[PDB]
Protein chains: 2
Amino acid sequence: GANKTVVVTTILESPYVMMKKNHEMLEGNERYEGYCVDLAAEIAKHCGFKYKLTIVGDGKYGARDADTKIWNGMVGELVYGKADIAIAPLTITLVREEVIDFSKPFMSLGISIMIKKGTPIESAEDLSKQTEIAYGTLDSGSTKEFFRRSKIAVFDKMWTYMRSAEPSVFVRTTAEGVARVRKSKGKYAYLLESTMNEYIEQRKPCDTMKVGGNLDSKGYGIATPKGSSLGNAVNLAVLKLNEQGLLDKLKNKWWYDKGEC
Amino acid sequence: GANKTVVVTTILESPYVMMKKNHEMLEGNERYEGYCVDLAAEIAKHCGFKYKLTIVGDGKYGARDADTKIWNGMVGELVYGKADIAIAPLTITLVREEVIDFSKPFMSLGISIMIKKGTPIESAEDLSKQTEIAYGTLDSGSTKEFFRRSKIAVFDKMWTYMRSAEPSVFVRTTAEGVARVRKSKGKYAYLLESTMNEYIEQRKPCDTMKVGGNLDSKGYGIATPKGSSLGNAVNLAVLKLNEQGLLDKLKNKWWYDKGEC
Ligand SMILES: N[C@@H](CC(=O)O)C(=O)O
Ligand SMILES: N[C@@H](CC(=O)O)C(=O)O
Ligand SMILES: [Zn+2]
Ligand SMILES: [Zn+2]
Ligand SMILES: [Zn+2]
Ligand SMILES: [Zn+2]
Ligand SMILES: [Zn+2]
Ligand SMILES: [Zn+2]
């Protein structure tokens, strides 16, 4: 049938999608800036579609409730037909690939440790062998699921602590986790994807850092509903953008050219 | 129909697939060892197939001849029906994804510079601004195509030199490129994937090293003929193996546990 405007679901996560200063009271795609905003414009150009950027209503990446079996987050928006594509830092995982389609990855990353500068922690193993410094992850995402599912001794030990810690060590958004590190006087460390860790390390007040290697290796992909005819073109477009060096240009633009430290 | 033994095409490239010592005169899959041999056994177990490992007849990864338009290498074995799957360090690229299917990546890598220790080169830009030290890549692969196609000033400059250099700066196999670095007294540098560079750096005689950052970011995938029904299960299997930490275990086993330096 006739061309239709593609509904894009995404999430407010710096530096992927951010509200431009003084654009809050305005309308349309032009309100937003970031790596994924630029990436959306390129995918749409190469695939030949018009699009509307929307922020996921529940502010979540996507997980399946064990009770209701209902998917939430951006994943849920695709699964239930509320959006046509997700262009966001959405991690490719087995349980998600069973219900939605993903392009080849547009960025690599791994889970990493964020600390307030001077915290006496260098590794996951260090966190796991002590009790003075609390630590946690984002809720409703792949990082939490990594720990929940791990059979690796250090990570299993970490999960056993995290799952029963009071008050909750989990946070609703990256920003909350970062604020909690900064206000903790060193007594909270945040487990998050290396991409966001590395970005925050380059922002004022320049009081956090990434420590240790990554805990795993994975990627973000552009997601479409299962069997969507958009998937083929989107996938080829990601591969073209990588080979043209466009994805590398965008990474430098939004991480390191914007550096404040 | 009835189950059939899956023909696996792969390539003799250390430490992915290697002939075991004293197994040359023997028969069957047990002759070979390496990261991809172990990976094949896991994919086959998770997908539920029996398989026969075969080494690609022409010893190439795969490129399309501009004249005949015929694909060679492992890609050609899939395209023309000679094999059912490729389990090898086969780089996911746009031109390949147009003719074969790839799983999500099982390993990340980038093009990198190998030098003989003491060579006064720290970067691609350094190579491009001088003439005393020759440099080249493997033929019939993604590294060569990267330079051929690049619009980035430094890489375009490098291609312009490489394509007309005499004697040829290209080599037939990784081993030839490595031997050429070692025998060059510093006057040849080899451009190759970071995975192989990092492996060689840990082997006797411990006279080479990787210098500088990677030139790009990409991945290896398991490849199947376009539209193959094996593709779905293979893809889910790669994602499972990554999440179980199996791929990381295999990397350490074949790179760093085997380290001789
Ligand atoms: N990017 C992740 C968020 C996280 O859990 O760190 C996701 O897709 O769930
Ligand atoms: N792994 C590469 C080989 C190379 O060109 O470095 C390929 O698939 O072509
Ligand atoms: Zn504006
Ligand atoms: Zn473009
Ligand atoms: Zn447990
Ligand atoms: Zn044996
Ligand atoms: Zn397994
Ligand atoms: Zn040129």
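Each position is counted from 1, following the chain as shown.
Recorded method for this deposit: X-ray crystallography, 1.8 Å.
Each residue, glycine too, has its Cβ placed from N, Cα and C.
Secondary structure from DSSP puts A:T91 (L-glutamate binding site) in a beta strand. Non-local contacts of A:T91 (L-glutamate binding site) by the CB criterion (under 8 A, 6+ apart in sequence, same chain) comprise A:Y61, A:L109, A:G141, A:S142, A:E193, A:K218, A:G219, A:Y220. Taken from Swiss-Prot, the feature L-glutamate binding site applies to A:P89, A:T91, A:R96, A:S142, A:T143, A:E193.
If you take the C-beta of A:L94 (mutagenesis position) and look for same-chain residues 6 or more apart in sequence within under 8 angstroms, you find none. According to Swiss-Prot, the experimentally introduced change A:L94 to Y (Swiss-Prot position 504) is described as follows: Promotes dimerization. Strongly reduced desensitization.
When secondary structure is read from DSSP and collapsed to three states, A:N242 (mutagenesis position) falls in the helix class. Here A:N242 (mutagenesis position) comes close to A:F106: these same-chain residues lie at least six apart in sequence, with C-beta atoms under 8 angstroms from its C-beta. Here the residue is the original one, but Swiss-Prot notes a mutagenesis experiment at this spot, A:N242 to D (Swiss-Prot position 775): Increases rate of desensitization.
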Sub-8 Å Cβ contact with chain B: please pick out which of the recorded positions A:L94, A:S142, A:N242 have it.
A:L94, A:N242
Whole number in angstrom, please: the longest C-alpha to C-alpha distance across A:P89, A:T91, A:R96, A:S142, A:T143, A:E193 for L-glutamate.
17
Other C-beta atoms that fall within 10 angstroms of the C-beta of A:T143 (L-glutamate binding site):
24
L-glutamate site, defined by A:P89, A:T91, A:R96, A:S142, A:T143, A:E193: further same-chain residues with Cβ within 8 Å of the Cβ centre:
A:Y61, A:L90, A:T93, A:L109, A:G141, A:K218, A:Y220
If you count Cβ atoms within 10 Å of the Cβ of A:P89 (L-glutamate binding site), leaving out that atom itself, what do you get?
25
